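Everything on this sheet refers to the single structure shown next.
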Protein chains: 2
Amino acid sequence: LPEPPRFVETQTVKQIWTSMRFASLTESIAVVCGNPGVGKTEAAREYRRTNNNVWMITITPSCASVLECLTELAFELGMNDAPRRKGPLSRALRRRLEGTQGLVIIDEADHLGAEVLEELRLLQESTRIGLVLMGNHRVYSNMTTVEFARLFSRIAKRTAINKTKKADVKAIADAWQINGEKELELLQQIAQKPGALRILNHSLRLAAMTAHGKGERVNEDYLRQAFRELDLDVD
Amino acid sequence: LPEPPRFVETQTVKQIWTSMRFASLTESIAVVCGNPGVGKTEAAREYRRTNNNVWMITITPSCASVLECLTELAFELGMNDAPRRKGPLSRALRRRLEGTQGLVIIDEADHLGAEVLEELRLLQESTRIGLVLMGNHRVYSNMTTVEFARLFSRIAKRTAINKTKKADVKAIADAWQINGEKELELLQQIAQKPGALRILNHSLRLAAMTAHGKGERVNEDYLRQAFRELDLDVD
Ligand SMILES: Nc1ncnc2c1ncn2[C@@H]1O[C@H](COP(=O)(O)OP(=O)(O)O)[C@@H](O)[C@H]1O
Ligand SMILES: Nc1ncnc2c1ncn2[C@@H]1O[C@H](COP(=O)(O)OP(=O)(O)O)[C@@H](O)[C@H]1O
């Protein structure tokens, strides 16, 4: 019956915002490698929505060149007059982006070319801004250090989020007005399976729409039917 | 008038033999990077002459492949029936060389390919023998560690010989029957200039042949004329 809230502040959200503002004021590189679907991507957008001098792209592996990725960052900076060459684009980024005290957020940092991440790290360095890397744990695996040596020397605050915590789903249940202890344990058990935040959010939205269509309150059995869907135990 | 001695035991010779026997009994890798002409090449040959289960090649950059270098080591092992392919040669080295408790000495380790030194390190490891690297200080510079990471994990005893010592040239003067303190200081000053052992040996041999041709004893002025040759201050 109430409006579903899309985003909730969580212990991971608190941690990752402190890491984000750390790389902001620190003006240095923060790599966030974690298990898939730990909720990092969404929080980054909440940081972008709440804070000034913040930018974010995503990297599809289609846009995984230096040219394409810097073009993406340039259009995110609003310079629609960006040149299609590498060089003058790099110069335009260097003139535009330095002195703003900003924070670049880059998601899926595993698909970075060495020249790609190389130009990014030398950018932020020659720009006095923030760069923050996201994605899975292949990002730190791509460094483990003569090709990534000075970059491993840059690294300010890595934060690994493997899975959720109990206060994480507890604040989730607080935001979704969930009071059952059986409900809380079931939410925790759903959080034990991967795609944690996503599956939990899906399960929450299934139960909310089912209880709204039936005119009832979200309860434990709606959550059981929701989790009984999705083919999680079906190969 | 006496016979010139070709080789003299020296503090560097003592140090480097202890490093050599260390990598022998240890059956592990010892990198000897030093200034050019520190006398390391000759001592290695004295170790080869005095000790059993010892082998040595040199690496010209002509023979700088895996195939050519392992062929050189194979002919040094006396297997003249060595195959001209990489694989069966590697197998023949693996069968021949394991169980002998030997010591391979490799000179000019700066011209090693990554596959070359790679096959050498995996050889000694799969062979329970000794490998010892020689040459200038570019050998350690080629490692400074994801391409050379496990190799930098192998390293047992690096010994850097930059220049000579005073007991070095003192034992040289003892072997060459030199008693002058002016002579000793002049020998030390010659040792301060690069190509130390080589120039000193050249100077010793110039003075010996000049004093033998003039029927006299080697003295300070013959050493001065010898050092006045060679165009050391002439560009
Ligand atoms: N605080 C939150 N509240 C609700 N859903 C969240 C929250 N944080 C993340 N999510 C969910 O996580 C997903 C977005 O991030 P996600 O895809 O998990 O990132 P990544 O795949 O990079 O780990 C969406 O399902 C989103 O609803
Ligand atoms: N103990 C020694 N006695 C006399 N000459 C020596 C001695 N050790 C080295 N040398 C001289 O050094 C040279 C051989 O080694 P060298 O060429 O200096 O090795 P590297 O070039 O690898 O440093 C020759 O000039 C040799 O006569």
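Throughout, chain A uses Swiss-Prot numbering, with the displayed residues spanning 67-210, 215-305 in order.
A Cβ is built for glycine as well, from the same backbone N, Cα and C atoms used for every other residue.
Annotation comment: Swiss-Prot describes A:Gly100, A:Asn101, A:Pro102, A:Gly103, A:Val104, A:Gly105, A:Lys106, A:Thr107 as ATP binding site, evidence class similarity to another entry. In sequence order, A:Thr76, A:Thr78, A:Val79, A:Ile231, A:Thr234, A:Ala266, A:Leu267 make up the list of same-chain residues 6 or more apart from A:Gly105 (ATP binding site) whose Cβ falls under 8 Å from its Cβ.
Recorded in Swiss-Prot as a mutagenesis result, A:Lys152 to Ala carries the remark: Complete loss of strand transfer stimulation activity and self-integration protection. A:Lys152 (mutagenesis position) carries a helical DSSP state (H, G or I). Within 10 Å of the C-beta atom of A:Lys152 (mutagenesis position) sit 15 other C-beta atoms, taking all shown protein chains into account.
A mutagenesis experiment is reported in Swiss-Prot for this position, A:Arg187 to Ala, and the note states: 20 fold decrease in ATPase activity due to impaired ATP hydrolysis. Cβ neighbours within 10 Å of A:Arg187 (mutagenesis position), excluding its own Cβ and spanning all shown chains: 20.
In sequence order, A:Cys99, A:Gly100, A:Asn101, A:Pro102, A:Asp176 constitute the residues six or more apart from A:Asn202 (mutagenesis position) in its chain with CB-CB distances below 8 Å. Secondary structure at A:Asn202 (mutagenesis position), taken from DSSP and collapsed to helix, strand or coil, is coil. As a published mutagenesis entry, A:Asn202 to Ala appears in Swiss-Prot alongside the note: 60 fold decrease in ATPase activity due to impaired ATP hydrolysis. No effect on ATP-binding and polymerization.
For the mutagenesis result A:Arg220 to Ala, the note given in Swiss-Prot is 12 fold decrease in ATPase activity due to impaired ATP-binding. DSSP gives A:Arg220 (mutagenesis position) a helix state.
A:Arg224 to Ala appears in Swiss-Prot as a published mutagenesis result, with the remark: 60 fold decrease in ATPase activity due to impaired ATP-binding. No polymerization. Spatially close to A:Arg224 (mutagenesis position) yet at least six residues away along the chain are A:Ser94, A:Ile95, A:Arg187, A:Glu191, judged by Cβ distances under 8 angstroms.
Classification of A:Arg268 (mutagenesis position) by DSSP places it within a helix. While the structure shown retains the original residue, Swiss-Prot records the mutagenesis experiment A:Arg268 to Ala with this note: Almost complete loss of ATPase activity due to impaired ATP-binding. No polymerization.
Other than A:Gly100, A:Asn101, A:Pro102, A:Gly103, A:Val104, A:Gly105, A:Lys106, A:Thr107, the residues of this chain whose Cβ falls within 8 Å of the Cβ centroid of the ATP site are, in sequence order, A:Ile231, A:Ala266, A:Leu267. A sphere of 10 angstroms centred on the C-beta of A:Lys106 (ATP binding site) encloses 22 other C-beta atoms.
Between the alpha carbons (Cα) of A:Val104 (ATP binding site) and A:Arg220 (mutagenesis position) lies a span of roughly 29 Å.
With respect to ligand 1, the recorded positions A:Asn101, A:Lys106, A:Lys152, A:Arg187, A:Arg220, A:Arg268 contribute A:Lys106, A:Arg268 as residues with a C-beta closer than 6 angstroms to one of its atoms, given in sequence order.
The Cβ neighbour count for A:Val104 (ATP binding site), using a 10 Å radius over every protein chain in view, is 25. Considering only the mutagenesis positions A:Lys152, A:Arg220, A:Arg268, the residue whose Cα is spatially closest to the Cα of A:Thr107 (ATP binding site) is A:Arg268.
Nearest by CA distance to A:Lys152 (mutagenesis position), out of the recorded positions A:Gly103, A:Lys106, A:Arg220, A:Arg268, is A:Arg220.
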